[PDB]
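The block underneath contains the structure these notes are about, expressed in structure tokens.
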Amino acid sequence: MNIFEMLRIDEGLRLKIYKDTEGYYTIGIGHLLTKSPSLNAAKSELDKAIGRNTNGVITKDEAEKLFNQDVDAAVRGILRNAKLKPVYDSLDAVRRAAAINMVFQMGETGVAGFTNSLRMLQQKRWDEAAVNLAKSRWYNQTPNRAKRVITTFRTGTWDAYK
């Protein structure tokens, strides 16, 4: 297991424009195109991201390319974030993947407002962190995915991913 494999399980792979769990136009491996309700706007964002006129359809290679960029972006965002960086740095490699997972899904502003969970994570109070993390819109809207990510923070193992 690793962050790529973990997010591939959580996000799936779809080669045509689809709506994510929040109803937002998405493609590939959880690559959010736009929060706009306009499919044409989404198609424009897609073409811009890929560098050609796609008409809402991409290849697996193209999907994996955006995915690599997105994982890269999520990590680089964490390291540029003054609230996230020290917590991330304090973590082991398995829990670091759980942190990337969260940022990938909800964006770094979203995650940085988990102030109390973040503190508990840095103090390595794993059971307490886990309980706090579940007290969230995140958990209620995507409980199965959240439970997997939380188990990863709680245990520092990949048990929730097999």
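So how was this one determined? The header says X-ray crystallography, 1.9 Å.
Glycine is no exception: its Cβ is also placed from the backbone N, Cα and C atoms.
For reference, Swiss-Prot has these:
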ACT_SITE  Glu11  active site, proton donor/acceptor
ACT_SITE  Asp20  active site, proton donor/acceptor
BINDING   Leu32, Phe104, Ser117, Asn132  substrate binding site
MUTAGEN   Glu11 to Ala, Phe, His, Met or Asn  Complete loss of enzymatic activity
MUTAGEN   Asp20 to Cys  Nearly no effet on specific enzymatic activity
MUTAGEN   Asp20 to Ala, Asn, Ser or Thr  Complete loss of enzymatic activity
MUTAGEN   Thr26 to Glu  Complete loss of activity at neutral pH; covalently bound substrate
MUTAGEN   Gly30 to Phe  Almost complete loss of enzymatic activity. The enzyme is destabilized by 1.5 kcal/mol
MUTAGEN   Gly30 to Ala  Almost complete loss of enzymatic activity
MUTAGEN   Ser117 to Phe  10-fold decrease in enzymatic activity
MUTAGEN   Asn132 to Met or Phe  2-fold decrease in enzymatic activity
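Feature annotations (Swiss-Prot) mapped to structure.
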{"residue": "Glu11", "record": "mutagenesis position", "DSSP class": "helix"}
{"residue": "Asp20", "record": "mutagenesis position", "DSSP class": "coil"}
{"residue": "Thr26", "record": "mutagenesis position", "DSSP class": "strand"}
{"residue": "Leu32", "record": "substrate binding site", "DSSP class": "strand"}
{"residue": "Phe104", "record": "substrate binding site", "DSSP class": "helix"}
{"residue": "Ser117", "record": "mutagenesis position", "DSSP class": "helix"}
{"residue": "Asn132", "record": "mutagenesis position", "DSSP class": "helix"}
Around the C-beta of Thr26 (mutagenesis position), how many further C-beta atoms are within 10 angstroms, looking at every protein chain? 22
Spacing of the two Cα atoms, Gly30 (mutagenesis position) and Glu11 (mutagenesis position), in whole angstrom, works out to 5
Which residues in the same chain, at least 6 apart in sequence, have a Cβ under 8 Å from the Cβ of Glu11 (mutagenesis position)? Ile29, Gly30, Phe104
So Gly30 (mutagenesis position), by the Cβ count within 10 Å over all chains shown, scores 21
Can you tell me how far the Cα of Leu32 (substrate binding site) sits from the Cα of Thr26 (mutagenesis position), in Å? 4
Neighbour count, 10 Å Cβ-Cβ cut-off, for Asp20 (mutagenesis position): what number do you get? 17
Expressed in angstrom and rounded to a whole number, the substrate site built from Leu32, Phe104, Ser117, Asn132 spans a maximum Cα-Cα distance of 27
Around the C-beta of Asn132 (mutagenesis position), how many further C-beta atoms are within 10 angstroms, looking at every protein chain? 19
To the nearest whole angstrom, what is the C-alpha distance linking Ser117 (mutagenesis position) and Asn132 (mutagenesis position)? 6
Relative to the Cβ position of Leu32 (substrate binding site), how many further Cβ atoms are located within 10 Å? 18
At the level of the C-alpha atoms, what whole-angstrom distance separates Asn132 (mutagenesis position) and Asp20 (mutagenesis position)? 25
